[PDB]
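Here's the structure we're looking at; comments come further down.
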Amino acid sequence: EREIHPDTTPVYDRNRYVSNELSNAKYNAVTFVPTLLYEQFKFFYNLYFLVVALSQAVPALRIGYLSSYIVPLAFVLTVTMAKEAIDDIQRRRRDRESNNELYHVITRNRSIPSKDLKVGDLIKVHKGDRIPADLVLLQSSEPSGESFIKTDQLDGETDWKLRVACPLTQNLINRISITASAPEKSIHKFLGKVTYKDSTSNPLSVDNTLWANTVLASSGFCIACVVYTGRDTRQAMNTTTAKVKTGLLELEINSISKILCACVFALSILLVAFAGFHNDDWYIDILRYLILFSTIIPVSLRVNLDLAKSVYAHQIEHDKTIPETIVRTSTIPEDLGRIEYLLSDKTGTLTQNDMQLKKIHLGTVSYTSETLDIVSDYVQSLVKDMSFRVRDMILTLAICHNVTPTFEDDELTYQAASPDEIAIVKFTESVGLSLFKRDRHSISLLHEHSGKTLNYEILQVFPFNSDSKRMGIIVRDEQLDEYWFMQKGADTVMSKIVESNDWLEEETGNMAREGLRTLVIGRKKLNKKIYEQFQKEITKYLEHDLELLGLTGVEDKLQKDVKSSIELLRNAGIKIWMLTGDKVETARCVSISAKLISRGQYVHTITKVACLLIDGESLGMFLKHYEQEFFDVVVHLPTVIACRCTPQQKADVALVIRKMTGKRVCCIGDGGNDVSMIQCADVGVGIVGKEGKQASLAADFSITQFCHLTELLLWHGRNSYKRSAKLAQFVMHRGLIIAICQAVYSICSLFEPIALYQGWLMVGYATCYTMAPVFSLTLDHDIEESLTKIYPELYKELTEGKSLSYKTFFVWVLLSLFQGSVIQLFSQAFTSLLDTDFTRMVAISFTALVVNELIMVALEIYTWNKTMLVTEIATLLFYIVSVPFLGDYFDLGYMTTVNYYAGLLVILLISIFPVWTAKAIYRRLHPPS
Ligand code: ALF
Ligand SMILES: [Mg+2]
């Protein structure tokens, strides 16, 4: 229940109803810190360095500088708050750029923005303008009182919906009371009542209402009253609340961080047990050693990950090959690189929503958009037999339809609830015989060409019906006075009823193999007496025997490079589905034309109360009851195609895919009917370029068309995941190698592992001397963007998870064991460990560590930019010139010795030769392609 008086401004303006302001931002000022801190310190690899930093509050676990465990905690906090604060303010900016659209109010007498709009203000909404909210039509410009709303972004439909004005109020200006029902999720239902003076209640239904993101057509203006606004709209109530999205690589790093924590705890317990359980405080010893060993990985890993994600977002949204792309969730730029299931969409996403009669065929010959001059000079002769057949074909095309034309200064406009008829009439005017003035209530039609304006008053029309697949007319010519029966329809229905032709089925199948929506057309000459016998009066008499004029091939235009995009996304192992709110037949035609369904490849179909093609109710019931069995059936099919899908159904399909397989689900679309599919995905991609952009606003990414998703997945996300995995590898390697050097020094000399690197040296290793070459790895790629099309199978090589797994983590751990043991033990061997050779020993150990990391960085580079050859030399020279001036106390030594440099050469060659030879033999055994 909801009662609306158009004139009582204060009662709705001040309160009682939601404002039209829509919000995409997640965190407000009051709950920006608690929510972000809570959802950031749920995982282990964050809570771990938080506990490491909080350990030093107790004045017994102090390992070193307080300027080393609290300033990187403040740095990770600063970076996190900055990133999500920038994300929220950018979301607010993007959302307010579409909350300021100007709409004219009857009472306010001035154009006001959409957010200023409330419930119950009469908007004079015009033709090409996007509908503001859930409107109810109280008056229409046309005397009939009907207009064609356009819901390609309310649901996935491609036809125009005939919405009539309220018949009691379309003549009226006076104030008219509305009383609607409470808002629901029913996108195809409406229950309201229009109340006038003297208690005259009237019915309202879906046929006299406009909704949130519809676009008007078939008028010049119309007066409509807002009923549902803001979050009470049918659009915003078919949407589930968005949740935070943690990447898969985040989970992998969390798991390997858990195992790393277990490893360093075991190493610390081993160190203390080997010491001898002395000092009367063994628990303090194991805790202090654990803090020592686990304070260089868990916090450097986070800063490296966060700044790498920022770099990935900047690289994505600054690509010339993908213009005008926007990253709206910067926390997951690497889920794009491991996507196994793609949930695409048809209307706007795949198609241009612009159908056009591509091909006409008759008498075993065909005309196309190419060579339209021949058919033009054929029709211009209206005022051997092939010319007459073509002329009568064109006449039947231009008369049999249900298209309403209306006039401007020029560029006459067509208005039909079936846009294939609009494509037909546009084709006829392009050939030369144009539709003009049509009554459509009385009996009249006007048609002018290069000659004289004809006229054909209709005699009867049989409306198009969903169970009939036919549109038939009886028409009377003015000039020649001839009764004609003209019918167009589907192949399956008119094939048995048109004639005894010999060539229908072949050409119908031939063009249906190209995804053309074919309609066959037949003609029957009539005289008067049979017509008055007909008018004496079920459907048997009206269709007896026709003559096949020909058939029409109407294509649904696809977006730029859709078939190639689908071919390469399936060549990379991504199983493209296609869920749509449109009709079954148009979905099948788009699937065949886009080669989502290839040659042959029999298609099954389900409609309940190889390939697949299922209705919405059938899929909903199947996922409600038969989850596991049906889903295990469908995962082996190449493509599953769904039709008539509620947004909840697409969201549930994405949820079921990411739950029953544990794979990552991308979901591309546009318009608000696939917002839930986008928010409940693991990656949400939106598309812009038309009147509606509301799915791109709520999405995680945004691209201008469908061709851009190929390079958004195959090159940007794949590189993002690869670079993040290699970054985690190198950070954990440097932390583990310093931990191993300290542990080897502790076993070889019973003092402490803490007493090896004290003061400046440990801080400099953690931050100054090592952090730049990892971000050097952040800017590396194996194959260029120009060759991400030729090699889609590279996207298949990341399918297993052979980059961040337990096996490769333990390979890193074993490499760290080997190299740290070599560094520490050869340092002890060359420096002859005592209490006076400690400085030289720690000097050679630290220099070996630094150069070892800088060589291991330079070993794992595919292509060398100039932003990586300089950030290694910069750090190496910083270490070289940072020994005397900033150190001088720690690790002091002579270092101007020929034997020292040979010892360093040996201690580094033994550490970097296994890695180099392993990658050499692995490159000579498994060449890449
Ligand atoms: F664009 Al659709 F269902 F194909 F919303
Ligand atoms: Mg849509």
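Numbering, chain A: per Swiss-Prot, residues 154-325, 331-541, 560-713, 732-803, 822-1141 in sequence.
Using N, Cα and C of the backbone, Cβ positions are placed for all residues, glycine too.
Here Swiss-Prot flags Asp503 as active site, 4-aspartylphosphate intermediate. Following the DSSP three-state reduction, the secondary structure of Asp503 (active site, 4-aspartylphosphate intermediate) is coil. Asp503 (active site, 4-aspartylphosphate intermediate) has a Cβ environment of 29 other Cβ atoms inside 10 Å.
For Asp503, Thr505, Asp882, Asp886, the entry in Swiss-Prot reads Mg(2+) binding site, with the evidence type similarity to another entry. A C-beta separation below 8 Å, combined with a sequence spacing of at least six in one chain, links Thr505 (Mg(2+) binding site) to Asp305, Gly309, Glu310, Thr311, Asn511, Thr774, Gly775, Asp776, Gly883.
The ATP binding site annotation in Swiss-Prot covers 503-505, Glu597, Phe640, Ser642, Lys645, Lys664, 693-694, 774-776, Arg856, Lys862, 885-886.
Taken residue by residue with DSSP, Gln193 (mutagenesis position) is part of a helix. Long-range C-beta contacts of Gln193 (mutagenesis position), restricted to its own chain and to partners at least six residues apart, with a cutoff below 8 Å, comprise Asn199, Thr233. Experimental mutagenesis is annotated in Swiss-Prot for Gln193 to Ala, with the remark: Sensitive to duramycin (phosphatidylethanolamine-binding cytotoxin). Localization to the Golgi apparatus appears normal.
DSSP assigns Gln209 (mutagenesis position) to coil in the three-state reduction, outside any helix or strand. Under mutagenesis, Swiss-Prot gives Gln209 to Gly with this note: Sensitive to duramycin (phosphatidylethanolamine-binding cytotoxin) and papuamide A (phosphatidylserine-binding cytotoxin). Localization to the Golgi apparatus appears normal.
According to Swiss-Prot, the mutagenesis experiment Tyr222 to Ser or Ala carries the annotation: May enhance substrate loading. Decreases cell population growth; when associated with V-228 and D-237. Around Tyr222 (mutagenesis position), the same-chain residues at least 6 positions away in sequence with a Cβ under 8 Å from its Cβ are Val205, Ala206, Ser208, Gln209, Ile216, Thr453.
For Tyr222 to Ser, Swiss-Prot lists a mutagenesis experiment annotated as follows: Does not appear to affect its physical interaction with ANY1. Increases localization to late Golgi compartments. Decreases cell population growth; when associated with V-228 and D-237.
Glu237 to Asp appears in Swiss-Prot as a published mutagenesis result, with the remark: Sensitive to duramycin (phosphatidylethanolamine-binding cytotoxin) and papuamide A (phosphatidylserine-binding cytotoxin). Localization to the Golgi apparatus appears normal. Decreases cell population growth; when associated with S-222 and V-228. Less than 8 angstroms from the CB of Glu237 (mutagenesis position) sit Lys179, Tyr180, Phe185, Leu189, each of them six or more residues away in the same chain.
Among the mutagenesis experiments that Swiss-Prot reports, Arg247 to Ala or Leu is described with the note: Sensitive to duramycin (phosphatidylethanolamine-binding cytotoxin). DSSP assigns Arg247 (mutagenesis position) to a helix.
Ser452 (mutagenesis position) has a Cβ environment of 24 other Cβ atoms inside 10 Å. Following the DSSP three-state reduction, the secondary structure of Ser452 (mutagenesis position) is coil. Here the residue is the original one, but Swiss-Prot notes a mutagenesis experiment at this spot, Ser452 to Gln: Sensitive to papuamide A (phosphatidylserine-binding cytotoxin). Localization to the Golgi apparatus appears normal.
There are 25 other Cβ atoms within 10 Å of the Cβ belonging to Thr453 (mutagenesis position). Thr453 to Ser appears in Swiss-Prot as a mutagenesis experiment; the accompanying note says: Sensitive to papuamide A.
One mutagenesis experiment named in Swiss-Prot is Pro456 to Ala, and its note says No apparent effect on viability. Sensitive to duramycin (phosphatidylethanolamine-binding cytotoxin) and papuamide A (phosphatidylserine-binding cytotoxin). Localization to the Golgi apparatus appears normal. Residue environment of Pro456 (mutagenesis position) contains 26 other Cβ atoms, counted within 10 Å of its Cβ in all protein chains.
In the three-state DSSP assignment, the secondary structure recorded for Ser488 (mutagenesis position) is coil. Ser488 to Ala appears in Swiss-Prot as a mutagenesis experiment; the accompanying note says: Localization to the Golgi apparatus appears normal.
In Swiss-Prot, the entry for mutagenesis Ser488 to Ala or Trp states: Sensitive to duramycin (phosphatidylethanolamine-binding cytotoxin) and papuamide A (phosphatidylserine-binding cytotoxin). The structure shown retains the original residue. The 10 Å shell around the Cβ of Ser488 (mutagenesis position) contains 20 further Cβ atoms across the protein chains shown.
DSSP classifies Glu597 (ATP binding site) as helix under the three-state reduction.
Closest to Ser452 (mutagenesis position) by Cα-Cα distance, out of the binding-site residues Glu597, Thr694, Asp882, is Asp882. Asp882 (Mg(2+) binding site) counts 29 other C-beta atoms within 10 Å of its own C-beta, drawing on all protein chains shown.
As deposited, the model skips 18 residues from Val803 to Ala822; the distance between those two Cα positions rounds to 24 Å. Taking the Cα atom of each, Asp886 (Mg(2+) binding site) and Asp503 (active site, 4-aspartylphosphate intermediate) are about 8 angstrom apart. Report note: the Mg(2+) site is defined by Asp503, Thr505, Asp882, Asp886, and the residues of the same chain whose CB lies within 8 Å of the CB centroid of those residues, excluding them, are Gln306, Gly309, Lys504, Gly506, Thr507, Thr774, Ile880, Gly881, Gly883, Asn885, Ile899, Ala907. Once the 18 residues left out of the deposited model between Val541 and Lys560 are set aside, the two flanking Cα atoms are found 16 Å apart. For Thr694 (ATP binding site), the nearest neighbour among the listed recorded positions (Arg247, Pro456, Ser488, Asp503, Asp882), judged by C-alpha distance, is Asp503. Checking Cα-Cα distances from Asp882 (Mg(2+) binding site) against the recorded positions (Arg247, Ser488, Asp503) with a 10 Å cut-off leaves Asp503, in sequence order. Long-range Cβ proximity for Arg247 (mutagenesis position), meaning a same-chain Cβ under 8 A and a gap of 6 or more residues, is found for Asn177, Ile484, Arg486, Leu909. Gap of 18 unmodelled residues flanked by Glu713 and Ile732; Cα separation 8 Å.
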